[PDB]
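The next block holds one structure in the form of structure tokens; read it before the comments.
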2 protein chains.
Amino acid sequence: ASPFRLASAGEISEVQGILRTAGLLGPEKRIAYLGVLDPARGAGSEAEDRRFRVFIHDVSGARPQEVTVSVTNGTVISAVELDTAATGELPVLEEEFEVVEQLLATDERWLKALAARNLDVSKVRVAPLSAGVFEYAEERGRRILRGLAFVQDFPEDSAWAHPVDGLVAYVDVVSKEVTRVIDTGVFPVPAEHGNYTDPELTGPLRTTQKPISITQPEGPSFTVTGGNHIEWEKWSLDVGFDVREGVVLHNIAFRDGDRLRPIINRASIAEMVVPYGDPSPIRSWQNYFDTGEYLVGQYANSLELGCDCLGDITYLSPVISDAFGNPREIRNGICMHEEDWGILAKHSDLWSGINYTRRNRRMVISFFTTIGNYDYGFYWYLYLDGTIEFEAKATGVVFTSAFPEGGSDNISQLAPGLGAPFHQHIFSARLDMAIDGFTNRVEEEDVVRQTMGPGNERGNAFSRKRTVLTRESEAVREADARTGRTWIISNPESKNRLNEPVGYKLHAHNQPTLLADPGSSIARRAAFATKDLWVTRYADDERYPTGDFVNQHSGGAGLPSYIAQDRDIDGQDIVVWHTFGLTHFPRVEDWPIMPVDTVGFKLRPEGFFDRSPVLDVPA
Amino acid sequence: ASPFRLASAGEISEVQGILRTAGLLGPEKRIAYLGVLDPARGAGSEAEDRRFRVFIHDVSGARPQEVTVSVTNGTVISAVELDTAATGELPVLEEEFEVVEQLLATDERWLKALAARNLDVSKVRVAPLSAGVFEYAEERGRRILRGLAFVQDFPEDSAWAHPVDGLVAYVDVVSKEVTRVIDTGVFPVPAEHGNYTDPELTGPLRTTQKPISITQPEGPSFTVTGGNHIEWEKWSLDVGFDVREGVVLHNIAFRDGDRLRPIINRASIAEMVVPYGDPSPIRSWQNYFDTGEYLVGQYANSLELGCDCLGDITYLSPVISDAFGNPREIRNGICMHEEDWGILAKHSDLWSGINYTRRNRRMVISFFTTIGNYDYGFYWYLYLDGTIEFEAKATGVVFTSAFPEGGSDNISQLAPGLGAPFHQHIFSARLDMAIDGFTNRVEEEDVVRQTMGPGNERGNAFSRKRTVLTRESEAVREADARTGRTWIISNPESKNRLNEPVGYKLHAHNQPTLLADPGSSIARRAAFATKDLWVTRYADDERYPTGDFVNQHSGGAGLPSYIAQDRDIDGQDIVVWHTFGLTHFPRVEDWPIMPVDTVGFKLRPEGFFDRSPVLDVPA
Ligand SMILES: [Cu+2]
Ligand SMILES: [Cu+2]
Ligand code: NA
Ligand code: NA
């Protein structure tokens, strides 16, 4: 039955077949995105209709299309020609990755720039970098990538150690033309290698680590049915996968006694952006929307046992479409396991004589992706006590530049002559809430300090206040760590045994939000990133905080447009969008490969249950 | 040699003998605190002098003494009589715990109050609660405890479910007199039990948890020598234990190539306070300095294998003095183990074809203590990548009251008629820094946003600024989460290969600090808790942010007194004092036994190393 099951090879093949039969997938067409759509609200009672959404690119220069297909019924539901100058370009295609370097290698301007620096063109790697929207009128409606160069001394060399600063190129990847080559002057190309598997750099490998063995002799405590339905320690959910968003959780619910109680209808990382803070014209345009522009799911790693995921691991192997509509498996792309999480609850009582200790555990659902130099792990955690948590783990190799003679206010030094421009990695978690069902509301809760005086003669009292966000125009909120600000999602029509509305409290890390000037291109294209919390009324076409087409798309779409509708969110079907990020001033310790750093958020039950939900956990 | 070794049973007995011989430990004397002193600065070339500090109480009413003994030389170094009305009372004595209930049980005022509520005196437990300093002039110079009552229906009942509100009593535990009994009127005593091992409340215990087995077939990767010297994955340290502070870390250093590089000379939790935010006179005086008043180390639990600490565990069993100077072992009081910590670093490179993944681990040193209703786990972590972290885990049973008819702005409802007053748990970590040696300084680092305009035409630039804290008067700092504020401890005389001062960066959680009105008794007694970061010049007698004697002691000592000296801290031997805490508005899920919640901080290397320190970690 499972309408939330993962896409199968057969379903993608059938989408291909339906598109072909309908005249929409001839030899010049390429699929830039393909994913299954979620069931409509209230569709459970009706029969399944598995629908897929497809963005089709045309290599001959014709306009791209957005298409929705019914794989159940073998039909095309809708097909619409896109005007990309207006609504945005399609996501970067796998196959364009090589094109920037290939075109530049026979361009006379590019070759002149390389010859000035005594660089062999065969050794020069060029990254295919998203272009954004700046002052170049000719780029409007054209698929552009920008190119930054890095020297690779030999095939196994880390080119990131050898950035070619002072040089950037712009390329039309459809007409296959180089539009601009900018050379602001030569900088020394940093000479030290950054080869972290070279014994010369690592030194002798440590022989001091003794093994750690994590086993489950009776297997894991979770079950998987229907391919992707998880049941674990009162929790129930479906693990989806999408080529854009990556791992998506559906139908997060908790079995409280005899009742399956919904909590979150859909949880995803709906966008992530990496804005750079270096004003050099060589990099001042760079803002990588890894999710919206590159599609993080499509570059999910195959994860190796005992290396990437340790313990008793159950894998999912999601299937995606290649550029022609053939199915492609990402073998062992999703890890699922439970792990011990220390003490859950403990008390040694002075009067009863009873000593009591219980252990915690969490269910982990993760994937790891690679976008150029960056590698990111996306981890969702469900805990015994009802807590839900997301954690992003950032690693890879830092994006480099030259380090200016005389230093920099916007770049860190990593090695002689080698710099790393300052940047942020900013995520948007889209939480389609369903606290005990769909009738929800959000309150902002602040700690309230009280003045010494009447009613508080010793000046010890403190309190809190809650402010209901009633309409979307009032629902764009900022952090206030000093006042312990959190946000509670509750169901005003579902009360606990103490007659208080059931709820969940979102605890943010209160890291800095987008630092760019509010008048910048990135502040408009990533408006979501300027505020910590947004609440919208649910709509099926409001999927991403940046809109459907982010690549080379100005403001116009996404959260600021959604919120303008000023819809009722006080006891309605709502969606929370939480912005959270890492602000990275690279350190020498990040070079030549960066140790993991983390950011995330959690939600904890807040009067959702009638007492602790973990009293039945055994010793 | 090991001058940082744990106190032995023999040393404690020998201190007893030296005190007895000196005429300082007759039959009326009791030891309220005993601990080993750290070696003086510059020791190492000179032979060992193990010195112990002792606070000696007199049950006959004589003035207490502070005494320092050289156990090496068999001498009393110093003995001084204390005027407690001036400098503070000694910590609460174990033997005083029973006294409050016992004295109240034959007091006619107390009995009248219990009779008004139809409570059998034999069933009424009375907590021995620290008194603080308020308006009661007769308490000055007297050892007072206050008593709040909880009914126990039978021996194994959790009395916390049955608070007796409207009633409090004050008792002189030396003269054995009840000074005051206050009855502001009857409240219903909540009737539901809170017995978390009663099958009627737990229901059938889960049978769904399959085992998780964590083993190390070759044993652990760390060594223990000299009883408490740890070496693990380049780290070196000594694990101390004190009855006041609990686990204390000494000589944290990292072996970088051939050189042992100090980072932190001493790390401890030097105070922790639990202020309550209920303005009822029954509780408005309550502020529990678990460390300074009660001594958290003395109540450290014996930790059961597979239950409290999971995996291949190495235990220390610290020895403390009882009230008479006899040694007492806390068996398995400190857990030591290493554990896997997910991915350390990972990159799959598009150009080199090299795929690389390494796992992280951390060394864990912990203890768990119980202070009445509260139980707290203190965890120190050292990570492969040079990160140092502390985590506190708070659990136990919440402190209860009646829940007022018509609600409360300062108390949460947990069960019918049962409340939990709002409170905070606020810690002070004292980090005697030694970044590459003792010549250190602290900078406050904020993110700096930049305006769009000349030099920043696209409005993307961002930067940071660092402000050196030059003197103690400038070194009392507050959080600013919005600007990503951190604090860097560096050595201005030790530079990395890039000619930059080596450093470590402190990352705080930026939780609310002390909420009480600044004119309250607790704001003065816990002044440290009002600001996130303090920096002092090291002095051997500046051990606690609240001074040596916290019990019933007004302001006048501790950090505000130390900072007044306005000493140079710019390239000097300095101490960082970081305040961090949890603000707890109890939830129904916290009842009848609370799931663990956490707070802490970490320090990460910041140009301390010349490149990543984990390049030599094997696959
Ligand atoms: Cu980064
Ligand atoms: Cu608490
Ligand atoms: Na919703
Ligand atoms: Na120091």
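Residue numbering in chain A adheres to Swiss-Prot, whereby the residues present occupy positions 9-627 in order.
When the header is checked for method, it gives X-ray crystallography, 1.5 Å.
The backbone N, Cα and C atoms fix where each Cβ goes, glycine too.
The DSSP secondary structure for A:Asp298 (active site, proton acceptor) is helix. Long-range Cβ neighbours of A:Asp298 (active site, proton acceptor) (same chain, at least 6 residues apart, Cβ-Cβ under 8 Å): A:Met280, A:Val281, A:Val282, A:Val304, A:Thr377, A:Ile379, A:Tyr382, A:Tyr384. Per Swiss-Prot, the feature active site, proton acceptor maps to A:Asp298; the stated evidence is similarity to another entry.
Per Swiss-Prot, the feature active site, schiff-base intermediate with substrate maps to A:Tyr382; the stated evidence is similarity to another entry. In the three-state DSSP scheme, A:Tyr382 (mutagenesis position) is classed as strand. When other Cβ atoms within 10 Å of the Cβ of A:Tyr382 (mutagenesis position) are tallied across all protein chains shown, the result is 22.
Take the CB of A:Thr299 (substrate binding site) and look out to 10 A: across all protein chains shown you find 29 other CB atoms. The annotation substrate binding site is assigned in Swiss-Prot to A:296-307, A:379-384.
A:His433 (Cu cation binding site) carries a strand DSSP state (E or B). Taken from Swiss-Prot, the feature Cu cation binding site applies to A:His431, A:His433, A:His592, supported by experimental evidence.
For A:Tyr382 to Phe, Swiss-Prot lists a mutagenesis experiment annotated as follows: Loss of activity.
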Message: With DSSP assignments reduced to helix, strand and coil, which class does A:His592 (Cu cation binding site) get?
response: strand
- line: Cβ density check for A:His431 (Cu cation binding site), other Cβ within 10 Å (all protein chains) comes to 27
- prompt: Applying the rule Cβ within 8 Å of the centroid of the Cβ atoms of A:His431, A:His433, A:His592, what extra residues of the same chain belong around the Cu cation site?
  reply: A:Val282, A:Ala402, A:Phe430, A:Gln432, A:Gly589, A:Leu590, A:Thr591
- line: Looking only at the binding-site residues A:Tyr296, A:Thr299, A:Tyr302, A:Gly305, A:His433 (Cu cation binding site) has its closest CA neighbour at A:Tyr296
Chain-internal residues near A:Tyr302 (substrate binding site), provided their CB is under 8 angstroms and they sit 6+ positions away: A:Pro99, A:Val100, A:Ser138, A:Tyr296, A:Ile379
For A:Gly305 (substrate binding site), nearby residues of its own chain (Cβ under 8 Å, 6 or more apart in sequence): A:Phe249, A:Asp250, A:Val251, A:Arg252, A:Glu253, A:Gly254, A:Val255, A:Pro326, A:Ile328, A:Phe375, A:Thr377
- request: Round to a whole number and give the Cα-to-Cα distance in Å for the pair A:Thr299 (substrate binding site) and A:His431 (Cu cation binding site).
  value: 17
- request: Run through the Cβ atoms and count how many others sit within 10 Å of the one on A:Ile379 (substrate binding site).
  value: 20
Task: Restricting to the same chain and to sequence separations of six or more, state which residues have a Cβ under 8 Å from that of A:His592 (Cu cation binding site).
output: A:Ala402, A:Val406, A:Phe430, A:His431, A:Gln432, A:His433, A:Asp605
Message: So if I take the recorded positions (A:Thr299, A:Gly305, A:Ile379, A:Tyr382, A:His592) and measure from each Cβ to the nearest atom of ligand 1, which come out below 6 Å?
response: A:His592
- prompt: Counting across all protein chains shown, how many other Cβ atoms sit within 10 Å of the Cβ of A:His433 (Cu cation binding site)?
  reply: 21
